[PDB]
Amino acid sequence: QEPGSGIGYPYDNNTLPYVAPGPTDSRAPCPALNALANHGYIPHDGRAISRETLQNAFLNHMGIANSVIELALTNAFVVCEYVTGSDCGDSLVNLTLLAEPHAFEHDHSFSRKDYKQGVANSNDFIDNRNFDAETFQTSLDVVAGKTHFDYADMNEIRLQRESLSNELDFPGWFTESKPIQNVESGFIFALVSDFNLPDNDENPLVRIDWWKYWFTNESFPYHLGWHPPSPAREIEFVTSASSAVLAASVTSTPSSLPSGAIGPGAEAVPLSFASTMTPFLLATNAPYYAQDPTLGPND
Ligand code: HEM
Ligand SMILES: *[C@@H]1O[C@H](CO)[C@@H](O[C@@H]2O[C@H](CO)[C@@H](O[C@@H]3O[C@H](CO)[C@@H](O)[C@H](O)[C@@H]3O)[C@H](O)[C@H]2NC(C)=O)[C@H](O)[C@H]1NC(C)=O
Ligand SMILES: *[C@@H]1O[C@H](CO)[C@@H](O[C@@H]2O[C@H](CO)[C@@H](O)[C@H](O)[C@H]2NC(C)=O)[C@H](O)[C@H]1NC(C)=O
Ligand SMILES: *[C@H]1O[C@H](CO)[C@@H](O)[C@H](O)[C@@H]1O[C@H]1O[C@H](CO)[C@@H](O)[C@H](O)[C@@H]1O
Ligand SMILES: *[C@@H]1O[C@H](CO)[C@@H](O)[C@H](O)[C@H]1NC(C)=O
Ligand SMILES: *[C@H]1O[C@H](CO)[C@@H](O)[C@H](O)[C@@H]1O
Ligand SMILES: *[C@H]1O[C@H](CO)[C@@H](O)[C@H](O)[C@@H]1O
Ligand SMILES: *[C@H]1O[C@H](CO)[C@@H](O)[C@H](O)[C@@H]1O
Ligand SMILES: *[C@H]1O[C@H](CO)[C@@H](O)[C@H](O)[C@@H]1O
Ligand SMILES: *[C@H]1O[C@H](CO)[C@@H](O)[C@H](O)[C@@H]1O
Ligand SMILES: *[C@H]1O[C@H](CO)[C@@H](O)[C@H](O)[C@@H]1O
Ligand SMILES: *[C@H]1O[C@H](CO)[C@@H](O)[C@H](O)[C@@H]1O
Ligand SMILES: *[C@H]1O[C@H](CO)[C@@H](O)[C@H](O)[C@@H]1O
Ligand SMILES: *[C@H]1O[C@H](CO)[C@@H](O)[C@H](O)[C@@H]1O
Ligand SMILES: *[C@H]1O[C@H](CO)[C@@H](O)[C@H](O)[C@@H]1O
Ligand SMILES: [Mn+2]
């Protein structure tokens, strides 16, 4: 928000306004990075981003401690080297390259289509990067009529998304990514679980309106009473939440789940790519921004 607005106070004492991305700006397949870039906490153009810039942006403006993004930074730069063909040092070339498929970006996302989702031909690919309202609605509908959801509900959401993706993706494309997705499940609990409930740290419940605002608008749900978690969330909270989602009892089993969908997941680890492997082409679509309504500087 505008720095004088005081909207972030006393949690964020140095806010910057929302500015929609323009057609030449680089955006990510990540709703967090996109929100940060829309506020200029990382470059508004989404280019040439250092680790420290990301660390400070997350810590000071989202209540996410450095520990939470350690592996994410490692993988961002692994993917940068893979996509660009050379070491990216400590300047991430852009956000868009993070949508390189079957890498850090993965199938069965909560709010993005898959790279080969619903394509008639094997060489076809689509926008697996920008927010997709229809896709996100398939996640939201699992918790329809609710204001909050818990670990078991999140497990049901990711199963629905796995089922849909496995059915809709071009044959042979779908690849399960439980470890990375469920770190992201933990990220959702970390950012938009309801800290106004007495047992939030032990038993976090996601506020659906907060989640929907963050994902749809790629800005922060301050108007809904959200604020950055304080103290900043740490990695322990995230991986615990991740394990709790995958441990939760499934009471509704979708059909067409991949092998081993139900049950614990492997620890997320550093990515690696063969030098022989050429990257998949990146979707080239202009960056998504909310248009129904468009957002003001304080939104
Ligand atoms: C340097 C830090 C980060 C990097 C490089 C990064 C990168 C990514 C990438 C590549 C994806 C796409 C995966 C996919 O859904 O196919 C993604 C998704 C996601 N990210 Fe980030 N991320 C970072 C930090 C965070 C943080 C701190 C949060 C929240 C606290 C966050 C929230 C999410 C969520 C919820 C998704 C899933 C979106 C969906 O499934 O529709 N990210 N991120
Ligand atoms: C974010 O950065 C990535 C990585 O640099 C950009 O993707 C790459 O964009 C270049 C064009 O600047 C593409 O190069 C072109 O490739 C074709 C086919 O190989 C070739 O015939 C052309 O002469 C040219 O070299 C490159 O393919 C592409 N990389 C991938 C894997 O898709 C991306 O455009 C950047 N996005 C933004 C919004 O800044
Ligand atoms: C995206 O952001 C807009 C702007 O903040 C949301 O629309 C507003 O919602 C706030 C409460 O968060 C209300 O005070 C305003 O009356 C609304 N204004 C307008 C112009 O509609 C919108 O709800 C957000 N989208 C989602 C899905 O959360
Ligand atoms: C991205 O741009 C490429 C050319 O630069 C196209 O070949 C791709 O199909 C893809 O096009 C999509 O996004 C662009 C924005 O660059 C739109 O102009 C197209 O209409 C399309 O949606
Ligand atoms: C914001 O400023 C107030 C008043 O000076 C202060 O009490 C608070 O600690 C500040 N918040 C942060 C996160 O620095
Ligand atoms: C989440 O899981 C990690 C291991 O992946 C632990 O280090 C952390 O304490 C939490 O249980
Ligand atoms: C790890 O931490 C999470 C979040 O604090 C808990 O919900 C979980 O039960 C475990 O203690
Ligand atoms: C990972 O951690 C979660 C949260 O404590 C457990 O519920 C799960 O069984 C696994 O050990
Ligand atoms: C069985 O119960 C779980 C508990 O959350 C739900 O997520 C599911 O929809 C089904 O009703
Ligand atoms: C749906 O079915 C699966 C496998 O049959 C169970 O693991 C799940 O608990 C739910 O009943
Ligand atoms: C229980 O929930 C799962 C996941 O949302 C569905 O696949 C199933 O149809 C039932 O409603
Ligand atoms: C979230 O984190 C837990 C604990 O490391 C994993 O088991 C899960 O697969 C996801 O990566
Ligand atoms: C990480 O691992 C891959 C193999 O999966 C190697 O090709 C790469 O060079 C790095 O060691
Ligand atoms: C990268 O590009 C090579 C050819 O240069 C392909 O063979 C490969 O499948 C990938 O698309
Ligand atoms: C979002 O932006 C548009 C202009 O692009 C306005 O018409 C709207 O009222 C809101 O400010
Ligand atoms: Mn994805």
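Quick note: numbers on chain A are straight from Swiss-Prot, i.e. 21-319, in order.
Positions of Cβ are set from backbone N, Cα and C atoms, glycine also.
What Swiss-Prot records for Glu204 is active site. Reduced to three states, the DSSP call for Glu204 (active site) is helix. The Cβ of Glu204 (active site) has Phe130 as same-chain neighbours under 8 Å, each 6 or more residues away in sequence.
Long-range Cβ contacts of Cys50 (mutagenesis position) within its own chain (separation 6+, distance under 8 Å): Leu115, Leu118. Among the features that Swiss-Prot reports, heme binding site is placed at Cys50.
Under a cutoff of 8 A between CB atoms, and with a sequence separation of 6+ in the same chain, the neighbours of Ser129 (Mn(2+) binding site) are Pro49, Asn148, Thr155, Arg181, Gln201. Here Swiss-Prot flags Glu125, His126, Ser129 as Mn(2+) binding site.
Mutagenesis annotation in Swiss-Prot: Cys50 to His, described as Retains most of the chlorination, peroxidation, epoxidation, and catalase activities; the structure shown retains the original residue.
Highlighted in sequence order, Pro49, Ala119, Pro121, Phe124, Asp127, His128, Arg132, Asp134, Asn148, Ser197, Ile200, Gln201 have their Cβ within 8 Å of the centre of the Cβ atoms of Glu125, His126, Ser129, the residues recorded for Mn(2+), and are not part of that set. Fewest other C-beta atoms within 10 Å: among the binding-site residues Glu125, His126, that description fits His126.
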